[PDB]
Amino acid sequence: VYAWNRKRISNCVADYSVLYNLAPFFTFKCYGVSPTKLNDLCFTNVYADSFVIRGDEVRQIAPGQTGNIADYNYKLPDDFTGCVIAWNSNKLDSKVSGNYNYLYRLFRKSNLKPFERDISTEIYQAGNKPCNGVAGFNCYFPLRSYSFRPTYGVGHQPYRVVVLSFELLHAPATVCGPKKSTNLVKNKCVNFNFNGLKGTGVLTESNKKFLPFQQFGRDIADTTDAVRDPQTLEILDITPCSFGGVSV
Amino acid sequence: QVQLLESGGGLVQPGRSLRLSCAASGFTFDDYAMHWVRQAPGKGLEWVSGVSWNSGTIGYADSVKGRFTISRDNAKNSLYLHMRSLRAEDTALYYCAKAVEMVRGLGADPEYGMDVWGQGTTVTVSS
Amino acid sequence: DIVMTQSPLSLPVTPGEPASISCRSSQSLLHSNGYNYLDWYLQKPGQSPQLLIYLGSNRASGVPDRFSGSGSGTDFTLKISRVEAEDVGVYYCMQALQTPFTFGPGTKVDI
Amino acid sequence: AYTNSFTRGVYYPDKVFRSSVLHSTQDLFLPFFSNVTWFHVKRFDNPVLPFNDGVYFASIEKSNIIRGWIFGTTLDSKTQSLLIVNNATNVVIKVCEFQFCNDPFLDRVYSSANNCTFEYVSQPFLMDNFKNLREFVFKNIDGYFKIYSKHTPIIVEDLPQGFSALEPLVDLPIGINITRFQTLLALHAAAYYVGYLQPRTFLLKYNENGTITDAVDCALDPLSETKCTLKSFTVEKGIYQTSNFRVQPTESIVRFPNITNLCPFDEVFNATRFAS
Ligand SMILES: *[C@@H]1O[C@H](CO)[C@@H](O)[C@H](O)[C@H]1NC(C)=O
Ligand SMILES: *[C@@H]1O[C@H](CO)[C@@H](O)[C@H](O)[C@H]1NC(C)=O
């Protein structure tokens, strides 16, 4: 948690549906946005911070909290617009004799600034004698090791945390979703959408040849007349069903 | 070309600290699990510590457990090894090696294959 | 906490013949995938060591086709199809399964 | 050297297809019969050039001599810089704070690549008895760095007399500031041309197949403006009204009274007392 890892995400389509369908990820406390609703949204960058904490400490991973974790290890800002996912890691994180592979910063002269990382190990001088780099009276090493054990109590059993931040920059959004997009019919008017365009028409087959990059079609009178089918690249037509006034 | 440069050597008395640093240059530093391997003077090699692709340590040697502390930084492409309770029996060369299999390229994640080795430092302890 | 041994402890080889070295373990390294995790490394004297074989028998990159690796269970062997003047030094076998990792005492090959 | 680029640098403004119609687009183009600078290398012709709004970077060569481009604003790794390199049978578009070398060459010679926020690999852009011409409109908008391209087998300097519409080869969402550029070259002659694009109206003639077969620089000469206004490539005998003569202002004069006394806003806003 003191040396929390940060994976930056870019240029992909995230099937949030994938983790949103797994009970192991029980703690899905998210602030600033709804998960169902953001699967139809796009951000420039996404950041994935992960680390392992004890069982009841999951609460500190939330905006405006205090404690060893939030003050010295992983602080979220007051104005946080992402999610926190946490699940028990009694799978392999714990060992019979204990895994000396986890540390939590215990002392630090100052609370973190949000999303700040501190991996520097310099004795915490609490007295007024310099410590010179050896632990002793009023001279404390910064980190300590969690005694993860299989029989440990739930509040002290293992726990992984994944923290999703979403940012919006003037840069084009490199992150989106698949949005369950496959359907095609012919010779019947349908509220058809092809990657963003709308309309209704009897979409048939065209003898007309696009160029490989060209997407839409037009006439002398700024009317859409052909849409290349994105999945099976073919030239369609567009014609709304018959209209015209009736006359008695 | 791939370069692994380490620094931090020098005579230090017993009962102090040191901070060895290994810097990598020439590859995507976040798809390779680093390792720190000692080399006693005129003896065989001996694994010391390691770190996976996600900054998650993979345990230390049985006789060294308790003092050494590894840390990584993908932003600066830097791996560091804080050393505590230095004793006379800790004098040796120290190489920082890199794994071979890039992660998710094929069961589990890879950790074997120390292929590229920098020229180690010459840490020593005496009074 | 796995202890490995090598044999022979030290053998003299002459340029133009094959040689065979055996590494033995305590617990068979057959993983669930079916792969042995033992690795063979050559530490040339006066120079940093270099990789020879990874994943039991999959030949490493950039080394010539004169080396062969075989074995399974708790016994593995490395055979130099043809030995030459540039194959002298120390050889080690290192586990890649139950952490911490371990390195054999080392075989000393000379002329 | 200065060459007259007669009618070249026309690209498809948008991904919309049209057939047998005329269309008056208004986008950044290379004006017809514009004077473009000309560099030919064993002369020293790898300078640093400005990126005003875009470039019609062409290249005339015998065999695969031009192989890359540098982009950026300060080009010293302090800010995000861009790179486009064509490998032997691959293309590499990376945007890294690379410390660049004075004279790059080929057998990495910049010798430094820092943190990279964007990578891209694809089939080579610069594919291969006749001198090749390879046009590229390196135009960037609102972050989207766009590239267009064509290949032309020129029969053995000066740009050819012919019309060919560049196609959009790729579009890229980098999103950085760009002010300068310079070509990349392999040490071990050939020439490359660079124009400049400024906003200009064009009339685009789409053919039956949808390939742009002709164009008219709208603000080039009177006849061009009549063809624009009529929206046709031919005009009949007659008198047509096109535009409006307007004399332009010369300088900007300003006249305010020369009383300058600091104003008592302290008693207004920062007063100690505010009445009922
Ligand atoms: C367009 O392509 C078709 C393909 O059959 C070809 O016949 C035609 O000649 C091309 N364009 C024209 C009208 O020249
Ligand atoms: C502007 O300057 C002239 C000096 O020639 C002075 O006579 C006049 O009073 C000035 N006007 C004001 C409003 O101060």
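All chain A residue numbers match Swiss-Prot; in order, they span 350-597.
According to its header, the structure was obtained by electron microscopy, 3.0 Å.
Just so it is clear, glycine is given a Cβ too, placed from its N, Cα and C backbone atoms.
Feature annotations, reproduced from Swiss-Prot:
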VARIANT   A:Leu368 to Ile  In strain: Omicron/XBB.1.5, Omicron/EG.5.1
VARIANT   A:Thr376 to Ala  In strain: Omicron/BA.2, Omicron/BA.2.12.1, Omicron/BA.4, Omicron/BA.5, Omicron/BQ.1.1, Omicron/XBB.1.5, Omicron/EG.5.1
VARIANT   A:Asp405 to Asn  In strain: Omicron/BA.2, Omicron/BA.2.12.1, Omicron/BA.2.75, Omicron/BA.4, Omicron/BA.5, Omicron/BQ.1.1, Omicron/XBB.1.5, Omicron/EG.5.1; complete loss of interaction with host integrins
VARIANT   A:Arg408 to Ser  In strain: Omicron/BA.2, Omicron/BA.2.12.1, Omicron/BA.2.75, Omicron/BA.4, Omicron/BA.5, Omicron/BQ.1.1, Omicron/XBB.1.5, Omicron/EG.5.1
MUTAGEN   A:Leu452 to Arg  Increased resistance to neutralizing antibodies. Decreases HLA binding to NF9 epitope. Increased binding affinity to human ACE2
VARIANT   A:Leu452 to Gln  In strain: Omicron/BA.2.12.1
MUTAGEN   A:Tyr453 to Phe  Decreased HLA binding to NF9 epitope. Increased binding affinity to human ACE2
VARIANT   A:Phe456 to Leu  In strain: Omicron/EG.5.1
VARIANT   A:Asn460 to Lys  In strain: Omicron/BA.2.75, Omicron/BQ.1.1, Omicron/XBB.1.5, Omicron/EG.5.1
VARIANT   A:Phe486 to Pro  In strain: Omicron/XBB.1.5, Omicron/EG.5.1
VARIANT   A:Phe490 to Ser  In strain: Lambda/C.37, Omicron/BQ.1.1, Omicron/XBB.1.5, Omicron/EG.5.1
MUTAGEN   A:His519 to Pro  Increased resistance to human covalescent sera neutralization
VARIANT   A:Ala570 to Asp  In strain: Alpha/B.1.1.7
Worksheet entry | Where A:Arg408 (variant position) falls in three-state DSSP terms | helix
Worksheet, complete the sentence: Cβ density check for A:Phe490 (variant position), other Cβ within 10 Å (all protein chains) comes to 20
Practice prompt. May I ask which of the recorded positions A:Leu368, A:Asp405, A:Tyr453, A:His519 is closest to A:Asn460 (variant position) if we compare their C-alpha atoms?
Written response: A:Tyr453
Worksheet item: Does A:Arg408 (variant position) have same-chain partners at least 6 apart in sequence with Cβ under 8 Å from its own Cβ, and which are they?
Response: A:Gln414
Item to complete: Write out the long-range same-chain contacts of A:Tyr453 (mutagenesis position), meaning residues 6 or more apart in sequence whose Cβ is under 8 Å from its Cβ.
Response: A:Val350, A:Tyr351, A:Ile402, A:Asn417, A:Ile418, A:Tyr421, A:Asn422, A:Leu492, A:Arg493, A:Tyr495
Worksheet, complete the sentence: Those recorded positions in A:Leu368, A:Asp405, A:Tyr453, A:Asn460, A:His519, A:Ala570 passing the chain D Cβ proximity test, under 8 Å, are A:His519
Discussion item. For the recorded positions listed here (A:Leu368, A:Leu452, A:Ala570), tell me which residue's CB has the most neighbouring CB atoms inside 10 Å.
Written reply: A:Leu452
Discussion item. Using only C-alpha positions, which one of A:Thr376, A:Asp405, A:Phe486, A:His519, A:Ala570 is spatially nearest A:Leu452 (mutagenesis position)? These are the recorded positions in the record.
Written reply: A:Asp405
Fill in: Residues satisfying Cβ distance under 8 Å from A:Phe456 (variant position), sequence separation of at least 6
A:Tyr421, A:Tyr473, A:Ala475, A:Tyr489, A:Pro491
Response to the item:
Whole-Å Cα distance, A:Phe490 (variant position) to A:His519 (mutagenesis position), is 43
Worksheet item: Counting every protein chain present, what is the number of Cβ atoms, excluding its own, within 10 Å of the Cβ of A:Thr376 (variant position)?
Response: 14
Worksheet, complete the sentence: Here the 10 Å Cβ neighbour count for A:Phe486 (variant position) comes out at 9
